[PDB]
Amino acid sequence: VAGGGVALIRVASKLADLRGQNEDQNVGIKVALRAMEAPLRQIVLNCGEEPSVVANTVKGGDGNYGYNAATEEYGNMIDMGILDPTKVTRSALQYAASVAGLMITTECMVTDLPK
Amino acid sequence: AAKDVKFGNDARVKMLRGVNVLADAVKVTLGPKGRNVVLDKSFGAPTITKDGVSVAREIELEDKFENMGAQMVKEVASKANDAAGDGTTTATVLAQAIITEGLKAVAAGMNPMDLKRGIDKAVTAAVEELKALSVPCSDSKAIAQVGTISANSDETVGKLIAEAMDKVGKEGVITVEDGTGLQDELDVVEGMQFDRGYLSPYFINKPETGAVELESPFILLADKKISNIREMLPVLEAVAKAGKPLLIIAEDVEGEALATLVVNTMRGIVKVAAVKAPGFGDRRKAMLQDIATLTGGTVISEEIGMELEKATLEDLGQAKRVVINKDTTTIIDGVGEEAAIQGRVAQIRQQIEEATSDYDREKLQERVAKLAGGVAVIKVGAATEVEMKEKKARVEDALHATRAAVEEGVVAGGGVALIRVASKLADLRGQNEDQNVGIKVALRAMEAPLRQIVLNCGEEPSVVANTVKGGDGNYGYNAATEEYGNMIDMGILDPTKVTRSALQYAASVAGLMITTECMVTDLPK
Amino acid sequence: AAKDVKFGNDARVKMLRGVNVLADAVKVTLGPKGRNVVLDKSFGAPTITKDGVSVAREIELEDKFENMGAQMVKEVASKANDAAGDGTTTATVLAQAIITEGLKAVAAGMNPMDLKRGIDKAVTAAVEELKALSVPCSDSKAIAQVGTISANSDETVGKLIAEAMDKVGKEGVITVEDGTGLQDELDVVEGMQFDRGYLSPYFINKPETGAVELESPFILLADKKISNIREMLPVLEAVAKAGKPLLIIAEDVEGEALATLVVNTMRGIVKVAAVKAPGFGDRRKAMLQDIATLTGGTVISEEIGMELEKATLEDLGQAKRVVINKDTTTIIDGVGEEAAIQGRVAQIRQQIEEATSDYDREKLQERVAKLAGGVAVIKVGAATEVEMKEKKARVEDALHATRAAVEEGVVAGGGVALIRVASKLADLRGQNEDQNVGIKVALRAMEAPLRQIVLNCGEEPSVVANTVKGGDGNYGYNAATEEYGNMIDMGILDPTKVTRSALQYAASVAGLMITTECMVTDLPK
Amino acid sequence: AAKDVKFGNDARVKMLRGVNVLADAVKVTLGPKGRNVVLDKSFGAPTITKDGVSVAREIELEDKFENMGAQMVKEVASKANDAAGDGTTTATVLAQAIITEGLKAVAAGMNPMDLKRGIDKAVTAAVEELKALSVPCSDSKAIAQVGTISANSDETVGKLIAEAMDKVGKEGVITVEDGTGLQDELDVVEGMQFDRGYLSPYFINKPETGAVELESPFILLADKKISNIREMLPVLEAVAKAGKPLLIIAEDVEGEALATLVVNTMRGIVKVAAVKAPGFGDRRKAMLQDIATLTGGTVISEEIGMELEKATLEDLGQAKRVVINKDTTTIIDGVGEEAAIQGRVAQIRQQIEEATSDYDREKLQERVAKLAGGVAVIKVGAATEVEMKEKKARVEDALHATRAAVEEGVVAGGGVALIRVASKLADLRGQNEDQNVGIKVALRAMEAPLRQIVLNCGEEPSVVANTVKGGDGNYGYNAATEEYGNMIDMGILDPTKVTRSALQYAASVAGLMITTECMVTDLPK
Ligand SMILES: Nc1ncnc2c1ncn2[C@@H]1O[C@H](COP(=O)(O)OP(=O)(O)OP(=O)(O)O)[C@@H](O)[C@H]1O
Ligand SMILES: Nc1ncnc2c1ncn2[C@@H]1O[C@H](COP(=O)(O)OP(=O)(O)OP(=O)(O)O)[C@@H](O)[C@H]1O
Ligand SMILES: Nc1ncnc2c1ncn2[C@@H]1O[C@H](COP(=O)(O)OP(=O)(O)OP(=O)(O)O)[C@@H](O)[C@H]1O
Ligand SMILES: Nc1ncnc2c1ncn2[C@@H]1O[C@H](COP(=O)(O)OP(=O)(O)OP(=O)(O)O)[C@@H](O)[C@H]1O
């Protein structure tokens, strides 16, 4: 899939209509939606440009359109070769969501005594 | 006593800390979605406001240098206020953005004088581009529109301002009063307006308004300095026998005549409000004669021979009402005969005809204008005294915005004025790298008010800034509805004068503010 | 002097700490099982109270920001008090619940503007649904019932309120006095009622009541501003010769006339209570003429010609008694002739007949209503002066609750009003997610008073809340018996106006209080 | 254990503090008026030096992050040292100036990646302009001149380097030895040079030089990994019976074979120095056969069949002397027959003739070059063993400067090389404002070495910098005489390679240095 974070951006743009069984699961869905947009924003922030402007520009475009970071210009990833395996992005998102679901529901944190 | 100085980058960072504190304190309130700011009152509830005047005036910081920076930015905000009447949050946001980017550039070793010159050239270009972009509000319909929009989208207030504007003309005098009936009472009566303020803030009966409103006062006209209060002693005795408010118009009031009048107003057995003599020299004497004609009074001069001690109740002028603003005084329904006022108008008209000096001719022309046009009075009409005072405040700031728009023009409000000015000036260069950087400082800082309005609305400032910059004309982002569109369609408008003055004073204090190194102060004790 | 600002989440958490402190302090007393809160008196025993007015008014916190939170919530509780007279614990509980859930939502990054708008729409829907659910109390039996229930389940007090309510009609004036005999005395005397308060709190003879009660006072009628006290000097000399209480009715009282009258009341050789002029303009002058007809007095005006110096003992009006509340003043048994009052009634009735303007027509209609109906007086009767004063206080707050019920309606008390309103409004959505969340804030927060009543009873708040929500109608949980049932059957009732005002002002301060970022304060010193 | 991170501007100021500390510490020594820096030896007197290698190598800071910055700049100075041999003070001055201007620009909010790209393009332009400005030193007279100037203005050392340069040709092998007689002994013996260093620093007999000099050592040739020391056990027994130094050439030496050899050298009964196998694959095997021909040895390989255990004293090669530098090893006067070496030269010459791959042909050509040219030995001649060792060190660094000049070229020393490069590149722009600022950072930072030389002389750096910039060509400011003039006339010269490498690694570490945000570190304990 087209690399540069636009994979997760397009996935989020394809899933804004998904609801949950109540308000809290719906909020968790929205948490995931505003959080898979993070890698593109962080790439842009490393480039120094405005993360929100570029995120909205990529979301406005449809398909594989995104923002090249090396040239710092917009365009199609497939034309300029910026690509990522589906497996690595899927596994990264799966493991991030798994550790987050385990991690959110953590209350007691027992530790060796500070000595 | 002894003092500590601070010079270098520590001085600028102390100052920047202070200006950031004050500017955030007031910029929380910017825009129609501006958040409320709470302020201490010593007794009772803490006041809460979306007005940056009240927030800024309240600020003073504990550290003397942060205090110093705060006092500078507050004073320039108050200067932009007194120039226009509104937009102090806009002026402070612009001043903060310019000074933060400027001091950050100076910490990069760029020349402070060159950076200030760059901001100076960029703001001169911004002023002239705003004049080119300024849309006139000479038509009565846009006058009614800006009067509506200024006063909480109330069409009645802007309407009344429109008819009063028609009555007294393009530069005429409009004043608000409280009307008994639920209908608004619009009238025109021959009166006076001149640009002279009070001698002391203790003469103001209403600190919430800032003006001295006197009903049926006796007016004294003097062309001499008030050296001693013995000259005012028979007048004070006469006005204490009369038991009515007293207005004094004199050439100079000395510090101890003022001190005795302040002590007397603290005693308050007499109601004394004093103003300086308007005009200069022979012009001042002539228009003081005009005021004496208007009120039936007499001008007292040392050179002619009469003294302030030799004053009777008949010699003093009188009127139905007077108002003494911060820097202005108007007189409503003077007792003096309209036939004598007409004769004075005629006399100054042949003075116009025989006038050869252009400036003197303009002085005589504005004399006949103020002497013939008179004053329109809009008396607020509704059911409750509460809505009397709130609708009166709405009429006040609405007419302030209206006259500010009439003087210069109107441009689409909501920050898109400065955004469009910046989009029209990205190609302006400087005489070297540092002046060019200062130009870019001004360019990235005039975009600050729109970003701050959006940030108060909660939306993304950069996205909306680029959305407005992409569009051309008066297209922008309405903040009340939180939707894009044309400001002129939805009526969001700002006077060209208030925005121009806000940017001008922000850039002026920023040029004086970047180039500050030594900061002497009272010792922290 | 210098000041400290606090903006961000630390500002809101300081405010939240303060409002939590005050709201718990007063909400311990909520409900009939409300626990005692003990407050320090400087001398003697500390007072003990179940009334949230006394607890809230006493509160001020050591930290200036927590002090600010406390002062905000206390002031809105006092505002809802002056609107209604009771239910300040309910207003503070509602304000606390709304502000806690709202600030918790804001800390989750939701838009404070949108959240406040959601609370605003939800509370407007709650107000209209409460109006729909409001049961009128126009019948005399329910008037007697609410008068009984308000005054510690005393049927005699509510009964007397019911007959007085019949005598002066649906919007008439009822005033409590102390009667000599053990039997309750109940009379109608033609008098005056108008909504004008005192000029200073130092004019109140009884701070425990809050009103100025004067027996056989001389009343002065004025239509002018009291600029100087020399105008009041012959009146003060005459009333010092008379040695009786003095009432002043004037257009304006200046700050120094007020200061001299405060100094005189501290001297206390004269008994002076001053009020503003009721009404506005020609209406004010006409009804002042009506008051002069009622008391045999004369109105003094600058325009007509007479002065306050030219005042005799005959010119001043007189009456058997006057009462000057916080914002209210009534006059009982004026000396002026009933035939002259009837002639004035006829004159203003013909003014009604010739009236074409609407607002003037209901002004003249309420003028003839207050001039013809008079005032009912309930003189309390019992054996001991102690039970005289406690039954007098019971009559006071019972008639306050009665008039509040009569104005708007009555709904089943005990918190089930807001519970039913919430159960009727769970389907209301907002324009986005954040306004919807604010609606849910209001929904989960109007259930707070019932939960707090139950928690004061010691039972489980959630169980009882769900039990009341399961039932439909007026079913709820009686707290005195700690048993379920119908509030109307056990008579537990609350006026619609007090609950509506409590929720309205709680939501108003919560909208103004969620959206507070900059918190500027006097420096901690 | 656990760690502290520091990211943001605090990281960059910690790093900048560290690099400023180290760079000032070394730049006090820059230039011929370079001041003495005194460094502690744990025993006896503290050493004193004008050489930045010794100062920089000593520095490590107490704060962990300043230590990080110092270690980075020291490592890049050492990298530029190992590339060239001199100019570490110049490299550190350039790195400090670039990083100070760059981090100051980043503190102005410019893009660190864009700024690094600007420095990258500016330094690429500087490299190509320095190549264009480079004057070749192919002539023997300038070789003698640079050899004189490098070795403390000693014409004899530069002379001897010039003849040796003639004997072994333009790219031949020259090595310094100690000669007994006062006359210098300049000879040619057929030998070996290859670019392979030692396995461990503990193999160096002379830490003050950095090389392993062995007189009459036995050389073992191996093409296999030394997995275990049992393979080296019979060789160690044989060389212990012989009692002579031992050289090992093997494919790989494992960490434990190296550990056992380090333990043996600490035991020191055997004198073992090991190097990696030079070359790769078939080329490595062929040139190892060449080395075995040179020394009379035999190459041991796992694939052919013989083992390192099956080694006799005849099978190992021998030579009169070997030197094992940091990354280089040369062999002087191998025992192997010159006729066999000539036959091997012929065989690799027909290998050249049948070669079709260009790279393989170049490998065979450099093989025949090193196998036929041999090694020139300059045996230093003087009277005292002291002046033997300092004149030996002078020959060492003089021939290092000579080979550096011969490889690339020579440009007028004294900082005027970078000054002229900067004056040739002031018109180079970038792709935006930030890359342009990075270009300007490089431009105002290549002028730093001349300014630092002048500042060490005590004169005004800015005046001399502008004086040199005004002149064109090779005009500059002599520091030894403190007079202006042409460097080439007065002989102050620097190799193009050392200055180019100093600027290259300075710009490389500065690009890697600017874009540093997060610094993990060992916790301060
Ligand atoms: N030219 C480019 N334009 C935009 N995005 C790019 C470009 N090249 C790579 N990326 C994106 O940047 C990321 C690659 O970052 P990087 O190579 O530093 O590490 P990584 O692959 O995310 O992780 P790691 O190396 O830590 O396992 C990917 O999300 C890739 O899609
Ligand atoms: N509906 C709107 N949409 C967008 N911008 C608006 C809207 N209404 C007002 N504005 C802008 O918001 C600002 C008005 O802010 P506000 O009323 O708080 O005070 P001000 O005029 O900026 O200054 P101050 O009252 O401190 O002197 C102006 O810049 C105005 O153009
Ligand atoms: N028997 C009862 N059962 C249930 N709820 C009751 C009962 N009696 C009163 N209440 C409720 O308790 C509250 C009365 O509390 P309380 O008399 O302490 O003060 P308040 O009217 O809330 O306010 P204030 O602070 O102004 O006195 C009202 O909400 C009322 O509906
Ligand atoms: N007489 C001179 N006049 C001007 N510059 C000179 C003179 N002699 C040497 N230089 C310059 O001074 C520097 C030599 O200083 P120094 O020998 O202390 O250190 P280095 O060669 O830069 O490096 P290292 O620290 O590795 O010894 C070079 O830049 C050289 O061009």
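For chain C, we keep the numbers from Swiss-Prot: what you see runs 2-526, in order.
Determined by electron microscopy, 4.0 Å, according to the entry header.
Heads up, the Cβ atoms here are built off N, Cα and C, so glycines get one too.
Feature annotations, reproduced from Swiss-Prot:
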- C:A2 to S: Complex stability is significantly decreased; when associated with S-76, same residues as in M.tuberculosis (MUTAGEN)
- C:30-33, C:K51, C:87-91, C:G415, C:479-481, C:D495: ATP binding site (BINDING)
- C:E76 to S: Complex stability is significantly decreased; when associated with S-2, same residues as in M.tuberculosis (MUTAGEN)
- C:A109 to C: Forms inter-ring disulfide bonds. Prevents ring separation and leads to the formation of high amounts of symmetric GroEL:GroES2 complexes (MUTAGEN)
- C:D398 to A: Can bind ATP with normal affinity, but is defective in ATPase activity. Binds non-native rhodanese, but cannot release the protein (MUTAGEN)
- C:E461 to K: Temperature-sensitive lethal mutant. At nonpermissive temperature, the rate of general translation is reduced and a defined group of cytoplasmic proteins are translated but fail to reach native form (MUTAGEN)
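Features recorded in Swiss-Prot, as mapped to the structure shown.
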residue: C:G32; record: ATP binding site; Cβ contacts under 8 Å, 6 or more apart: C:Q453, C:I454, C:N457, C:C458, C:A480
residue: C:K51; record: ATP binding site; Cβ contacts under 8 Å, 6 or more apart: C:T30, C:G35, C:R36, C:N37, C:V38
residue: C:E76; record: mutagenesis position; Cβ contacts under 8 Å, 6 or more apart: C:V510
residue: C:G88; record: ATP binding site; Cβ contacts under 8 Å, 6 or more apart: C:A81, C:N82, C:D495, C:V499, C:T500, C:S502, C:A503
residue: C:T90; record: ATP binding site; Cβ contacts under 8 Å, 6 or more apart: C:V27, C:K28, C:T30, C:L31, C:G35, C:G53
residue: C:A109; record: mutagenesis position; Cβ contacts under 8 Å, 6 or more apart: none
residue: C:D398; record: mutagenesis position; Cβ contacts under 8 Å, 6 or more apart: C:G86, C:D87, C:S151, C:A152
residue: C:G415; record: ATP binding site; Cβ contacts under 8 Å, 6 or more apart: C:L451, C:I454, C:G477, C:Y478, C:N479, C:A480, C:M488, C:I493, C:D495
residue: C:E461; record: mutagenesis position; Cβ contacts under 8 Å, 6 or more apart: C:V455
Which same-chain residues, if any, lie at least 6 apart from C:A2 (mutagenesis position) yet have Cβ under 8 Å of it: C:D523, C:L524, C:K526
For C:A480 (ATP binding site), just count the other CB atoms lying within 10 A of its CB, please. 24
Work out the three-state DSSP category of C:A2 (mutagenesis position). coil
Those recorded positions, C:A2, C:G32, C:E76, C:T90, C:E461, C:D495: which ones have a Cβ sitting under 6 Å from ligand 3? C:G32, C:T90, C:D495
Provide the list of recorded positions among C:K51, C:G88, C:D398, C:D495 whose C-beta sits under 8 Å from chain B at the C-beta level, in sequence order; use 'none' for an empty result. none
For C:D495 (ATP binding site), just count the other CB atoms lying within 10 A of its CB, please. 28
C:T30 (ATP binding site) has its Cβ surrounded, within 10 angstroms, by a count of other Cβ atoms equal to 22
